[PDB]
Amino acid sequence: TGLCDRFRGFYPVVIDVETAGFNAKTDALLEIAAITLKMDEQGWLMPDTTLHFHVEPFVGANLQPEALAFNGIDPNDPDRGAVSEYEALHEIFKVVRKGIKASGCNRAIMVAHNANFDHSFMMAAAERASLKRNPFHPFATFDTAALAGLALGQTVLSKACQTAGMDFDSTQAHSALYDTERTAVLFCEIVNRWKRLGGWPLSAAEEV
Amino acid sequence: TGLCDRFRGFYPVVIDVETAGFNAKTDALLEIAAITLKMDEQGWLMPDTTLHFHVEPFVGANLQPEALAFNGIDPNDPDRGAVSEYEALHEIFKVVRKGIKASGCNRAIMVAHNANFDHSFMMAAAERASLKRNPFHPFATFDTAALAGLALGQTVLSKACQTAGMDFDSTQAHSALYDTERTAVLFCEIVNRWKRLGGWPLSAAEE
Ligand SMILES: [Co+2]
Ligand SMILES: [Mg+2]
Ligand SMILES: [Mg+2]
């Protein structure tokens, strides 16, 4: 049916984040990717709009060396094409509000791998940027680590995609955009496979 | 069909908490329940061991009157048979570790509704109590809100249970033990139906 019927009004948005640490309050946000979803007329789920940004560290932001050493990001590189947290989120929020309205959903829910990590950073940044009318649910998320745990028996993203028959280039694992895309395809695959096997809608199982 | 094979070695333990606020760092833990799971020979999932505790507020803990008014808990009632965070968690960890070894798993993962909330409160209590060798994964969880969203198109615990054909008594919604048992049955129902519809194991579909 309609996307608005699938998750009780929740407009699922796949989000990934790269950072300069583990602490959403103190550490900088360096990258964020966003992929909205849409359902065709037969009720199949698929990626809709894709956004991605290199993000400037907020003034007073801490930068953990090990974080940089891990994700390989150097915030001081002038060729980053980085934008402010406000600019990135404002563009993502705009697209999301559009989708919510167009789809007849009541609000957005973040889809992410170990979602709380990405949720905490995005929400913190939005707060720093004084963003109004944050379309996202304040604490609800769709953790694909848990979903993949159920659907595929794997909780690590790369193994989940592999087990799902998807490609995964560890070469791009530190890229917010790449992770977001793989996670969007993964999530869509998990949901669609549920419908395919007659798990959805709930009346399908008996109508045979 | 082994539990240790179902979630790449993760030992799913259902957990629910009742609190005196929204902040895990500052607010008191008041209730905690724990339900380990087990798989039969055919690989069906079901509740195993059940634990439940009323918890003493750690000394120096804040207590939001809004929270107390909501959950109906009176931490000052001497008849609530409370125990320290150490007592409670130490007992759960003991039971959990035994389950992990007996099932051949390697680590425990918390199963909770909006799991981050309970995870953060349990982990914070564990730190306050200086518990050693916490068997739970430090950030991974199985949020039943998201799983029910997938399996049942519902994210609210009560509505998710109803949609799944389970009973839900609002009268008991403020009890950690009750929420934990309902959530455990929900999680099992979700895992079991995925298997029964041919979703698991992965090879089943082509058989
Ligand atoms: Co660059
Ligand atoms: Mg990530
Ligand atoms: Mg709860």
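Shown for chain B, in order and in Swiss-Prot numbering: 8-214.
The deposited model was determined using X-ray crystallography, 2.2 Å.
Cβ atoms here come from the backbone N, Cα and C positions, even for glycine.
Of all the Cβ atoms in the protein chains shown, 14 others lie within 10 Å of the Cβ of B:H181 (active site, proton donor/acceptor). DSSP classifies B:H181 (active site, proton donor/acceptor) as coil under the three-state reduction. Per Swiss-Prot, the feature active site, proton donor/acceptor maps to B:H181.
The Mg(2+) 1 binding site annotation in Swiss-Prot covers B:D23. Note: B:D23 (mutagenesis position) has non-local neighbours B:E38, B:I39, B:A40, B:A119, B:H120, B:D125, B:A183, B:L184, B:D186, B:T187, B:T190, i.e. same-chain residues 6+ apart with C-beta under 8 A of its own C-beta. Secondary structure at B:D23 (mutagenesis position), as computed by DSSP, is strand.
The feature Mg(2+) 2 binding site is assigned by Swiss-Prot to B:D23, B:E25, B:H181, B:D186.
Look at Swiss-Prot and you will find B:20-194 tagged as domain 'Exonuclease', backed by sequence analysis.
According to DSSP, B:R13 (mutagenesis position) sits within a helical segment. Under the heading of mutagenesis, Swiss-Prot lists B:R13 to A and annotates it as follows: Strongly reduces affinity for RNA. Nearly abolishes enzyme activity.
Proximity of B:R15 (mutagenesis position) to non-local residues of its own chain (separation of 6 or more, Cβ distance below 8 Å) is seen for none. Among the mutagenesis experiments that Swiss-Prot reports, B:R15 to A is described with the note: Strongly reduces affinity for RNA.
Looking at Swiss-Prot, you'll find the mutagenesis B:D23 to A noted as follows: Nearly abolishes enzyme activity.
Under DSSP, B:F29 (mutagenesis position) is assigned to coil, being neither helix nor strand in the three-state scheme. Residues within less than 8 Å, Cβ to Cβ, of B:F29 (mutagenesis position) and separated from it by at least 6 positions along the same chain comprise B:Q71, B:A74. The mutagenesis experiment B:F29 to A is recorded by Swiss-Prot, whose note states: Abolishes enzyme activity; when associated with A-73 and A-77.
Swiss-Prot lists B:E73 to A among its mutagenesis entries, and the accompanying note reads: Reduces enzyme activity. Abolishes enzyme activity; when associated with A-29 and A-77. Listed in sequence order, B:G28 are the same-chain residues at least 6 apart in sequence whose CB falls under 8 Å from the CB of B:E73 (mutagenesis position). For the recorded site, B:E73 (mutagenesis position), the DSSP three-state label reads helix.
A mutagenesis experiment is reported in Swiss-Prot for this position, B:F77 to A, and the note states: Abolishes enzyme activity; when associated with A-29 and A-73.
Around B:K108 (mutagenesis position), taking its Cβ as the centre, 12 other Cβ atoms fall within 10 Å, counting all chains. Here Swiss-Prot notes a mutagenesis experiment, B:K108 to A, with the remark: Strongly reduces affinity for RNA.
All chains included, 20 other C-beta atoms sit within 10 angstroms of the C-beta of B:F124 (mutagenesis position). Listed in Swiss-Prot as a mutagenesis experiment, B:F124 to A is described as follows: Abolishes enzyme activity; when associated with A-146.
Here Swiss-Prot describes B:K139 to A as a published mutagenesis experiment; the accompanying note says: Reduces affinity for RNA. Residue environment of B:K139 (mutagenesis position) contains 8 other Cβ atoms, counted within 10 Å of its Cβ in all protein chains.
According to DSSP, B:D150 (mutagenesis position) sits within a strand segment. Take the CB of B:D150 (mutagenesis position) and look out to 10 A: across all protein chains shown you find 28 other CB atoms. Under mutagenesis, Swiss-Prot gives B:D150 to A with this note: Nearly abolishes enzyme activity.
Cα distances from B:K139 (mutagenesis position) to the mutagenesis positions B:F77, B:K108, B:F124, B:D150 are smallest for B:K108. Those recorded positions from the list B:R13, B:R15, B:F29, B:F124, B:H181 that have a Cβ under 8 Å from chain A Cβ atoms: B:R13, B:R15, B:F124.
For the recorded site, B:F124 (mutagenesis position), the DSSP three-state label reads helix. In space, B:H181 is the closest of the recorded positions B:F77, B:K108, B:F124, B:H181 to B:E25 (Mg(2+) 2 binding site), judged by Cα positions. For the mutagenesis positions B:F77, B:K108, B:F124, B:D150, a Cα-Cα cutoff of 10 angstroms around B:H181 (active site, proton donor/acceptor) retains B:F77.
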